[PDB]
Amino acid sequence: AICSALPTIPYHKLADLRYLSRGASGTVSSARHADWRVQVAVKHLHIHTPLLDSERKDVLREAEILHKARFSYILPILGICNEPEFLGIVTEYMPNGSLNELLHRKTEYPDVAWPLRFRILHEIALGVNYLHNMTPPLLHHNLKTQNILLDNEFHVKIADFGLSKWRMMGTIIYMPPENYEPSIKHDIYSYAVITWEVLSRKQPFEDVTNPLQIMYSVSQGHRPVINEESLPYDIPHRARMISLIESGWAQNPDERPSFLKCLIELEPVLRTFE
Amino acid sequence: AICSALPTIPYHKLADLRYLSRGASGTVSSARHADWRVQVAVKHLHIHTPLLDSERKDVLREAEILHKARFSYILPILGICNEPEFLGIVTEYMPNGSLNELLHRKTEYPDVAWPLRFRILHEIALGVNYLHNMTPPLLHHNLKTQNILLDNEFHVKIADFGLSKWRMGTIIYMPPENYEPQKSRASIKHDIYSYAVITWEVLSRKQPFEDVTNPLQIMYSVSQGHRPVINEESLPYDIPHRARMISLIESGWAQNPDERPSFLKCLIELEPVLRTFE
């Protein structure tokens, strides 16, 4: 009965474009919206190179996903900018950037308190759980700490639905081994690696330089290192968390939980926080 | 081209219903969503009395408005619960309640800092401005401090679209031209009047027309040009940009609607004031 069209934003409504990130297909700029008087983010194709029709349908697809999948912990899409010269997804601006910045810029963030870390982990879980509970389920398939955005008060917004799929009935460190040996449980594997990354503040497979070596190692059952040096003894519920992580990134996909099951399992741990 | 249906929530997915507010047509309960594992709010019709078909179309209309009008400072609707027994709008839960609670519970909140007050005022303005910039424009027509919800970190969410209209209860927030029934373009400048009263209320932490007991007396007074009191007692000298704010308030609640700004104009005017904050 009830539906809503995604707003179309005229190009002239976007002012003060400044580069935030530039990639292969995806470039992100910050902007002022002239009507709304707020700062926005614009994920757009390169303004210099010609805009191909296959690249055009990709962006409209990603925009449709974001618009359908809106929820407290998913990046809110504000509208689409669809012009002959320009194509861009307009989203809310995230002042604190991506999660990896918080975890790995140790000068800027000397102490990242345990309650915040666990809250971040809980919110990522809640976000992906929502996606998996849509009809049909939406699988993210690109969860990275680089893709978890943080708003003004450090709440999670899941971003980058470029590789996302409807269950129809780049770095490889977050990818389950069955994706490359010569996937329904993909997101939970990534989540386990992210959990490890959040609790350690370390790059997974830091010491391994060749990505093919990581791939062979992972396919043989090697995982990011768990000891006292990587995961310190003072982590709250360290035993549960290690247990959960290791089930989350299990070699056999059947041993890995659903996000519902993962949230059930996490709630004993989160009950002890403020 | 691109559109999204509002999710339909089966009744059994809502657990642990607890009353948050009960009114004439609108009752609000908090709940657990069994799938999503989050606390939600449910704005529903009374579960005891029979659900009339005119009351049913009212709730579906309000839900359609919320779903179309989603934005950073508007209450997010998560879905609709549409059953034979039960009808409810499921929204995000707001832990800090309504704005009036922050302003008027002075034991619970002894000091409410100026930067927070101005941020609240800025966000209300941004919210209503968004509504007015939709096509067609959406006019709220029920702005009260009682209707401005505050999330976990005290950010604004505009709520209660029960009296809202597409362009093309207390009376203290109502412009005098609205008192009596041809209908004109003065119905466009309703929200800005309410905003001016809210601004006064935020800066003073006082009930507008506290000293006037009969609401009809308020109405007569307002129609003759009387407004909430501006002096040192109500609006203290230590308000940042006190002169600008008084000037803005008084233009916002002007007797002639043509003297009142659009929310775009209001945001333009506010940005000199907000530039001096963190």
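Note that chain B is numbered according to Swiss-Prot, with residues 5-172, 188-200, 202-298 shown in order.
Looking at the header, which is where the method is noted, we find X-ray crystallography, 2.8 Å.
Including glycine, each Cβ sits where the backbone N, Cα and C put it.
Here's what Swiss-Prot has on this protein:
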- B:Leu24, B:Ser25, B:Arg26, B:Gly27, B:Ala28, B:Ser29, B:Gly30, B:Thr31, B:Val32, B:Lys47: ATP binding site (BINDING)
- B:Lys47 to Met: Abolishes protein-kinase activity. Reduces FAS-mediated apoptosis (MUTAGEN)
- B:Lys47 to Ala: Abolishes protein-kinase activity without preventing ability to activate NF-kappa-B downstream of NOD2 (MUTAGEN)
- B:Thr95 to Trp: Abolished ability to activate NF-kappa-B downstream of NOD2 (MUTAGEN)
- B:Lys209 to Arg: Decreased polyubiquitination (MUTAGEN)
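Known features from Swiss-Prot, placed on the structure.
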residue	record	Cβ contacts under 8 Å, 6 or more apart
B:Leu24	ATP binding site	B:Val32, B:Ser33, B:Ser34, B:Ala45
B:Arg26	ATP binding site	B:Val32
B:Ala28	ATP binding site	none
B:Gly30	ATP binding site	B:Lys47, B:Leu49, B:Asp164, B:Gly166
B:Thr95	mutagenesis position	B:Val44, B:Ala45, B:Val46, B:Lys47, B:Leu70, B:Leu79, B:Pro80, B:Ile81, B:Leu82, B:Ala163
B:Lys209	mutagenesis position	B:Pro194, B:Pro277, B:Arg280
Gap-flanking C-alpha distance, B:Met172-B:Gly188 [15 residues absent from model], angstrom: 26
Determine the Cβ neighbour count for B:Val32 (ATP binding site): the number of other Cβ atoms within 10 Å of its Cβ. 17
Where the record names B:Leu24, B:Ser25, B:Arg26, B:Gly27, B:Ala28, B:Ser29, B:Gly30, B:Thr31, B:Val32, B:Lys47 as binding ATP, the maximum Cα to Cα distance in Å: 14
Have a look around B:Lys47 (mutagenesis position) and count the other CB atoms within 10 A of its CB, chains all included. 24
